[PDB]
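A.B. asks: Pasting a structure here, questions to come.
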Amino acid sequence: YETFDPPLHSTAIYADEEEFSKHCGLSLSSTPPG
Amino acid sequence: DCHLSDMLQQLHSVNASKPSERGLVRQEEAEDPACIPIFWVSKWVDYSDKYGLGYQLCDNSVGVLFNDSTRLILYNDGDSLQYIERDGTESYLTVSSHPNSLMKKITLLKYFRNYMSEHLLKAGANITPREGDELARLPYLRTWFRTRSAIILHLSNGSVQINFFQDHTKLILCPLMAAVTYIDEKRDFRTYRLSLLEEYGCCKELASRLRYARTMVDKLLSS
Amino acid sequence: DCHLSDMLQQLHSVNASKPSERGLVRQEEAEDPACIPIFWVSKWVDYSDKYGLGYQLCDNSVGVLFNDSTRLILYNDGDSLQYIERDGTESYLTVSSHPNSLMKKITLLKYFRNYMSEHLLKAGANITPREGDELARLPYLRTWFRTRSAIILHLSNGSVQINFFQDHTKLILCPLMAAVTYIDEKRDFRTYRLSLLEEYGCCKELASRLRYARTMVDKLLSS
């Protein structure tokens, strides 16, 4: 498995922007519009 | 292929009607959730420079179309296997009790399965397939190719799937029901009867992807 | 660094003068618009549990301090980049170059930028940064930490910014000029010479926050 490095593939887990934005809304952040 | 010929005729009829050039487009009237597909490709890995193309179907089964034109499918029970030879001949086995001649291909399939489970998002996880109670036979990947804009996947049951790289949109074409399922950039899944898209029209985004689909089905037929 | 040491000495001097315990206070006389900062943190989001802390600078540039103690910056042109490793080697590249080793970190930064731009207000929007020079070297976030009451942000140019959570008041300390910019609840920005605050006094609101800033700067030096 160690040398199993596919050069092309479908979208990786880290590239799920919907889960990213979800977590940012749940995390602490600067001030949002009121 | 009898199915590709049907799909081509279905797509020419809808595309010839210019569905986006209507006074009032009523795409919603074409929705028919009863045509929701049972199987679609939810993950894929293009290692064709060494081994082949691995993929996952929505039921969590996995498969590999090796560079030697054979296919190995691992059912979602994690043990049952289906081997399809170059000429289409199908045989059935298990990882537990297999022929020794398939041990390397089984090992490769496991690597594909592990890589997909560890690194890749599952497309269509929100959407629930039409259920034959798993009676529906598992399709295999007959052929595929990649273009500048998308990867095209032709399954043994006749369906054609087109995944567009830029915006993550996808078309699932089902010639048996003359239907198409569109997953938009919002990952929202909708299934339409092509005949009803012809009658009621559709938005420009889907209409253009249906023109692209026709170009791709012609390509599949020319090969 | 030597800049934090200077900042601590300036804060010690101003606090030791007890600027709010004066028979007469003339805070306006301590203002010096010539010391308005050119760079401050306008937005930020704490994704430390998974990826790290992303932030936006007043020039719309974007940066992120990853949990591996590396940094990646996206200038206001939207393509050029700057990647600072753990050791501190400043390497310059672009999104168009499609670097393979930094592809994941690029994607995450773009996501930070997206959320901030579509969900968060830009602090200091009503202020024009000093200098017609938009050629000033972009700074990066050297370190940061969070108390129950504020977030402390230490930039590479020596600036220290303290944002108070409950009332949205903010301090921007510039050791190079022994100056501080204060942003009150109404978002009015005032820039002062710390040495002049000693000589003219100031309100309890600013005095008490300069007392807090000193203890925060001590914390930065202890680390």
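Just so it is clear, chain B uses Swiss-Prot numbers, and the residues here are 371-593, in order.
Even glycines carry a Cβ here, placed using N, Cα and C.
As annotated in Swiss-Prot:
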type    : residues    : note
DOMAIN  : B:410-488   : domain 'POLO box 1'
DOMAIN  : B:510-592   : domain 'POLO box 2'
MUTAGEN : B:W414 to F : No effect on centrosomal localization, nor on S-phase progression; when asscociated with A-427. Loss of centrosomal localization and of S-phase progression; when associated with A- 415 and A-427
MUTAGEN : B:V415 to A : Loss of centrosomal localization and of S-phase progression; when associated with A- 414 and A-427
MUTAGEN : B:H538 to A : In pincer mutant; loss of centrosomal location and decreased interaction with phosphorylated CDC25C and BUB1; when associated with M-540
MUTAGEN : B:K540 to M : In pincer mutant; loss of centrosomal location and decreased interaction with phosphorylated CDC25C and BUB1; when associated with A-538
A.B. asks: Among the mutagenesis positions (B:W414, B:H538, B:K540), which are close to chain A, meaning C-beta separation under 8 angstroms?
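C.D. replies: Cβ contacts with A, in sequence order: B:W414, B:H538.
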A.B. asks: Could you tell me which of these mutagenesis positions, B:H538, B:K540, has the fewest other Cβ atoms within 10 Å of its Cβ?
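C.D. replies: Ranked by other Cβ atoms within 10 Å, the mutagenesis positions B:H538, B:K540 bottom out at B:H538.
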A.B. asks: Cα of B:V415 (mutagenesis position) to Cα of B:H538 (mutagenesis position): how many Å, rounded?
C.D. replies: 15
A.B. asks: Under the DSSP assignment, what numbers of helix, strand and coil residues are found in the domain 'POLO box 1' (B:410-488)?
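C.D. replies: Taking the domain 'POLO box 1' (B:410-488) as a whole: 19 helix, 32 strand, 28 coil.
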A.B. asks: Return only the integer: C-alpha distance in Å from B:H538 (mutagenesis position) to B:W414 (mutagenesis position).
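C.D. replies: B:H538 (mutagenesis position) to B:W414 (mutagenesis position), Cα-Cα distance: 13 Å.
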A.B. asks: Could you give me the DSSP helix, strand and coil counts for the domain 'POLO box 2' (B:510-592)?
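C.D. replies: Going by DSSP assignments, the domain 'POLO box 2' (B:510-592) contains 26 helix, 32 strand, 25 coil.
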A.B. asks: Between B:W414 (mutagenesis position) and B:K540 (mutagenesis position), how many Å separate their Cα atoms?
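C.D. replies: Cα to Cα, B:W414 (mutagenesis position) and B:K540 (mutagenesis position) are separated by 13 Å.
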A.B. asks: What is the number of other Cβ atoms found within 10 Å of the Cβ of B:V415 (mutagenesis position)?
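C.D. replies: Its Cβ shell of radius 10 Å holds 26 other Cβ atoms.
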